[PDB]
Amino acid sequence: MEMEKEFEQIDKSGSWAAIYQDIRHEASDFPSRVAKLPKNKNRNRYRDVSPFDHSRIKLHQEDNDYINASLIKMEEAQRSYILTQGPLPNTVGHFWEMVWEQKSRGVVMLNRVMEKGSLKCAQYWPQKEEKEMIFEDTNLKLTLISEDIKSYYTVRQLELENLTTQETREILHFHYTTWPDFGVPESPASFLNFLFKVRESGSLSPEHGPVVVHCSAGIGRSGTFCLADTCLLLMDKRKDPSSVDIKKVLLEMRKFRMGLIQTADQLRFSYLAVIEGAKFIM
Ligand SMILES: CC[C@H](C)c1ccc(NS(C)(=O)=O)cc1
């Protein structure tokens with residue numbers, strides 16, 4: 001079926017939970033043996049969210065190459081994304097090592113450091129220009145260059161230096177600051193505006209490594225971001241845009257990381273975002 005009328009048909013029939021459970025039943029199951037090794041317990045935020053072995057990002061390190069991060073490679077759309085958990089106190093250095101080694105330009109953050117009164121990720125970037133951060137375990141230096149605070153999101157320019165080679169690179173930090181503590185946003189308008197700002201920066205383009213996107217577990221809000229982006233790109237590429245099937249795209253993405261889209265409300269919000277976004281593109 002088309003999207004916008006399939007949408008109204010699920011609303012009127014109140015069957016979002018059944019649709020979402022079907023997706024959970026059909027989703028791929030691949031091994032995640034490296035994630036479960038005892039030496040990696042303090043590298044995982046949640047025991048039930050792990051990268052598959054076949055798509056995990058490997059650190060270029062002979063001691064321990066593990067990070068909780070997955071490469072989502074979308075062949076028809078010609079887009080790739082790295083989805084990862086919010087960094088932990090003992091993985092901030094690994095996080096920036098990955099950004100460096102994978103040649104990423106942008107980092108997309110969809111959570112606040114504290115939500116619901118608890119810490120959802122480490123404070124992993126510097127908050128003042130004159131107070132830079134040094135990650136001694138991976139030999140990197142990170143400096144805040146500039147910060148632009150808007151009503152729904154903040155953009156930061158960062159400098160990452162590999163202290164071993166003295167090479168430097170500019171990284172863009174795109175921080176969506178207004179996702180509500182419970183539920184999903186009432187309108188997709190600010191989320192779509194944010195997606196377009198990431199696009200306009202070059203951070204999603206083939207001349208760079210894959211964008212790094214995270215929330216707390218790296219599957220819920222993060223899944224919504226890449227699912228909406230990929231669906232809108234396919235609607236531009238194809239002769240028949242109504243042939244884009246959001247449930248099939250989501251199942252394809254779940255071949256690369258488990259659990260993408262965590263609730264039936266997030267599924268409905270993804271439909272809403274793609275529907276409204278397809279009108280603005282034209
Ligand atoms: C950190 C704010 C600074 C003013 C800034 C730099 C870059 C961009 N975007 S871009 C994609 O490079 O055009 C936006 C803002």
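Header says: X-ray crystallography, 1.8 Å.
The backbone N, Cα and C atoms fix where each Cβ goes, and this holds for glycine too.
Annotation for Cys215 (mutagenesis position): spatial neighbours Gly86, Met109, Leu110, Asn111, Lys120, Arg221, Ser222, criterion Cβ-Cβ under 8 Å with sequence separation of six or more. What Swiss-Prot lists as active site, phosphocysteine intermediate is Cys215.
For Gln262 (substrate binding site), the same-chain residues lying six or more positions away in sequence with a CB closer than 8 A to its CB are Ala217, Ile219, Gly220, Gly223. Annotation comment: Swiss-Prot describes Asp181, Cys215, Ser216, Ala217, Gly218, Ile219, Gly220, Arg221, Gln262 as substrate binding site.
Sequence-distant contacts of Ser50 (mutagenesis position), defined by Cβ-Cβ distance under 8 angstroms and a gap of at least six in the same chain, are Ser32, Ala35, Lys36, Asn44, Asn68, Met258. Looking at Swiss-Prot, the entry for mutagenesis of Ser50 to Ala or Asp says: No phosphorylation.
According to Swiss-Prot, the mutagenesis experiment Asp181 to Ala carries the following note: Substrate-trapping mutant. In the three-state DSSP classification, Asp181 (mutagenesis position) falls within coil. A C-beta separation below 8 Å, combined with a sequence spacing of at least six in one chain, links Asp181 (mutagenesis position) to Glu115, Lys116.
In Swiss-Prot, a mutagenesis experiment is listed as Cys215 to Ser, annotated with the note Catalytically inactive mutant; abolishes sulfhydration.
Within the set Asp181, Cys215, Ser216, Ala217, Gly218, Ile219, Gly220, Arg221, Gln262 that the record links to substrate, no two Cα atoms are more than 16 Å apart, and one pair reaches that distance. In this structure, the binding-site residues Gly218, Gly220 were compared by how many other Cβ atoms lie within 10 Å of their Cβ, and the smallest count belongs to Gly220. The C-beta environment of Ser216 (substrate binding site), restricted to residues of the same chain at least 6 apart in sequence and closer than 8 Å, consists of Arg45, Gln85, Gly86, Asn111, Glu115, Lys120, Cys121. DSSP classifies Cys215 (mutagenesis position) as coil under the three-state reduction.
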